[PDB]
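Participant: Handing you a structure now.
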Amino acid sequence: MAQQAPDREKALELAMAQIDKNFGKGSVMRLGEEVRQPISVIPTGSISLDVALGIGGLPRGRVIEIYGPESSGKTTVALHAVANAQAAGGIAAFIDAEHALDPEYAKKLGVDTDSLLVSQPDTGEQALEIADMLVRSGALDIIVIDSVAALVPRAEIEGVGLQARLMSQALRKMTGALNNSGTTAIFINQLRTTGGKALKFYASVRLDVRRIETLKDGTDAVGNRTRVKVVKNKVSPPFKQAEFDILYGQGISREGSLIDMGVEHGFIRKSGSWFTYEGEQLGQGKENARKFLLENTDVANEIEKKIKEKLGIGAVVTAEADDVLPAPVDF
Ligand SMILES: Nc1ncnc2c1ncn2[C@H]1C[C@H](O)[C@@H](COP(=O)(O)OP(=O)(O)OP(=O)(O)O)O1
Ligand SMILES: Nc1ncnc2c1ncn2[C@H]1C[C@H](O)[C@@H](COP(=O)(O)OP(=O)(O)OP(=O)(O)O)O1
Ligand SMILES: [Mg+2]
């Protein structure tokens, strides 16, 4: 080389060059790197968690894990990422093992329940089997499994080692057909190790979702402020964070997102009372501005785009900005 010399950057690039080469893309990155923008992606439904994932949504053909304490926001997230998939006329499966979906809450989010394949597995060696067997076909686009913690091994539900081995296997047999089909998988996880102590490594994306404040300002408490930290992202630098709202019954607050998200970058101003926009006003009081966007889809689609144009993302317009070495630029 030239050791007892300097750290000059030329050589190090060959390393990575090869590491990404032997272990595949994503094996080594610089946290604040330039992200590789793809074409196919499933928007999560919250602009915030989107750019947080850095690519616009969730990656395809990759397994994603969503763990977190009860009633935090996982399923929704799932349920939304599920609806959007369908917006591109896709087939989405759902493996029930918790027996807790309310097809009508799904209904208000976007889900075309009547098209949604919902299996209710007899045991653990079935939700994984029907999963893969439903996966190897390749007609789907996104398959969801409710709780990695309730997939008890055939043996157990009758008459040690099992669950982790169960996951370890099928998830090895499956991580292989999902990539060769672009079928993205979501594995909800109810944290409160052995089961997902494979999924952990098998996964590409791993979202951590926790409830924060109980959205307060009127009728009683209408929503909940969810934070989400992407502790593992083998498709873009990791450790990013996005916070967002999910109104009871309403779902993840898109509009609400666009505001905090739209000011946190300079497209939307002042706002003592008043949240103005490029000259005109969107209203006084967040909820109100929240109202004006959900009453003016047009203005709403102008702030989601504009923003997705200042930070990459695979899309619609921007058309010139993107390339030639290193930089997020401020916080
Ligand atoms: N079926 C429903 N009908 C009406 N509101 C709902 C329904 N289901 C969930 N919610 C609301 C209340 C909560 O604030 C929020 C939680 O999102 P959710 O996706 O259910 O979280 P989660 O699935 O990660 O947690 P849990 O562990 O409780 O299953 O959505
Ligand atoms: N709570 C939030 N904090 C920061 N960014 C957020 C948040 N919620 C959503 N976003 C979106 C909005 C921002 O325009 C974008 C992230 O800002 P960004 O400056 O690009 O941070 P980053 O690249 O410097 O930080 P990190 O060091 O954590 O890797 O993501
Ligand atoms: Mg961060």
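Numbers in chain A come straight from Swiss-Prot, and the residues shown are 1-159, 166-198, 211-349, in order.
For all residues, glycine too, the Cβ spot is worked out from N, Cα and C.
Quick paste from Swiss-Prot:
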- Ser71, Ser72, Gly73, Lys74, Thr75, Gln196: phosphate binding site (BINDING)
- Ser71, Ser72, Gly73, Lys74, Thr75, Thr76, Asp102, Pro103, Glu104, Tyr105: ATP binding site (BINDING)
- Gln196 to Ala, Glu or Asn: Loss of residue movement, loss of switch function in crystal structures (MUTAGEN)
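Situate these features within the shown structure.
Facilitator: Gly73 (phosphate binding site) counts 26 other C-beta atoms within 10 Å of its own C-beta, drawing on all protein chains shown.
Listed in sequence order, there are no same-chain residues at least 6 apart in sequence whose CB falls under 8 Å from the CB of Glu104 (ATP binding site).
Under 8 Å, Cβ to Cβ, and six or more positions away along its own chain, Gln196 (mutagenesis position) finds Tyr67, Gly68, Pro69, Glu70, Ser147, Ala149. DSSP gives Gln196 (mutagenesis position) a coil state; it is part of no helix or strand.
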Participant: Taking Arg198 and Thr211 as the last and first modelled residues around a gap of 12, how many Å apart are their Cα atoms?
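Facilitator: In this entry the gap's Cα endpoints measure 11 Å apart.
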Participant: So what sits near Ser72 (phosphate binding site) in its own chain, CB-to-CB under 8 Å and at least six residues off in sequence?
Facilitator: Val227, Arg228, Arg229, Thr244
Participant: Using Cα coordinates, what distance in whole Å links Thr75 (phosphate binding site) and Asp102 (ATP binding site)?
Facilitator: 11
Participant: Under a criterion of Cβ-Cβ distance under 8 Å and sequence separation of at least 6, what residues of the same chain contact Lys74 (phosphate binding site)?
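Facilitator: Counting only residues 6 or more apart in sequence, the Cβ neighbours of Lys74 (phosphate binding site) under 8 Å are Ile66, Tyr67, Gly68, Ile194, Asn195, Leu225, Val227.
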